[PDB]
Amino acid sequence: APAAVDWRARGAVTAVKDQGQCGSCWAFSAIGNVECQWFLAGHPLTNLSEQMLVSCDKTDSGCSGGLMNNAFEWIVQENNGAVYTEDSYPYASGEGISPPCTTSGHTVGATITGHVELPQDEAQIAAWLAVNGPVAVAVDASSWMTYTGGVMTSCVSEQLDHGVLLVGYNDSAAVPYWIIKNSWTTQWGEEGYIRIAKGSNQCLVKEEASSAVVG
Ligand SMILES: *[C@@H](C(=O)O)[C@H](O)C(=O)N[C@@H](CCc1ccccc1)C(=O)NCCC(C)C
């Protein structure tokens, strides 16, 4: 609802995780979005498995990268809409390799039916996020190793290289900003989060926005 929305303050977001040495940002962005969308559909907030995607999603490339839209379609088209709990399939790719996929011995924590791709417009993305919840986005995170806190008012915006999760915004602050959940532990940034200015396509935030649809 227009002025400021923060889904972390509405019990809709899990704790910050760690991707380690694996190039699995795509899986953390897709699962973080599913966890939020599952809660907002009237279910308890449950931690879900990124490892399920890194090891079993063959339409993406494990620790060499992927795309959240291919991950969402693999869940629906190849895994019968199932997303396992993180406890039944823990992260095992922190050293930079993805072990072979195991198709059993896991528990279904959530299900989805599809996904939507959102417009390349920050005002339109804020409007959808305000009502339907957190959105998976891709950014140029090349300048993010120097982020120590506060609102980043200028960001290098040349090439998308990192998938993250948009969890809110604040249009009433001195400079309007986006609130983003990252997967580089709570020791990075603002306890694992980053605020970037909103309205000028900082870090190319409006280019690849999408979300799973559950129901
Ligand atoms: C992100 C990471 O920091 O771990 C990881 O390198 C990654 O998945 N990068 C992809 C490119 C950036 C991006 C992410 C999500 C959506 C759009 C762009 C990546 O290399 N994609 C590979 C595509 C597959 C099909 C080979």
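Following Swiss-Prot, chain A residues are numbered 123-337, in order.
According to its header, this structure was worked out by X-ray crystallography, 2.0 Å.
Positions of Cβ are set from backbone N, Cα and C atoms, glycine also.
Feature annotations, reproduced from Swiss-Prot:
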type     : residues  : note
ACT_SITE : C147      : active site
VARIANT  : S186 to G : In clones 1800-2 and 1800-4
VARIANT  : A204 to G : In strain: RA
ACT_SITE : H284      : active site
VARIANT  : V286 to F : In clone 1800-4
ACT_SITE : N304      : active site
VARIANT  : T308 to A : In clone 1800-2
Inset, instruction - Provide, as an integer number of angstrom, the distance between the C-alpha atoms of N304 (active site) and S186 (variant position). - result: 18
Legend entry - Other CB atoms within 10 A, centred on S186 (variant position): 10
Legend entry - Candidate with the highest Cβ count within 10 Å, taken from the recorded positions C147, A204, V286: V286
Inset, instruction - Look at the recorded positions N304, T308 and tell me which residue has the greatest number of other C-beta atoms within 10 angstroms of its C-beta. - result: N304
Inset, instruction - May I ask for the distance between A204 (variant position) and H284 (active site), taken between their Cα atoms and rounded to an integer number of Å? - result: 25
Legend entry - Cα distance (Å, whole number) from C147 (active site) to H284 (active site): 6
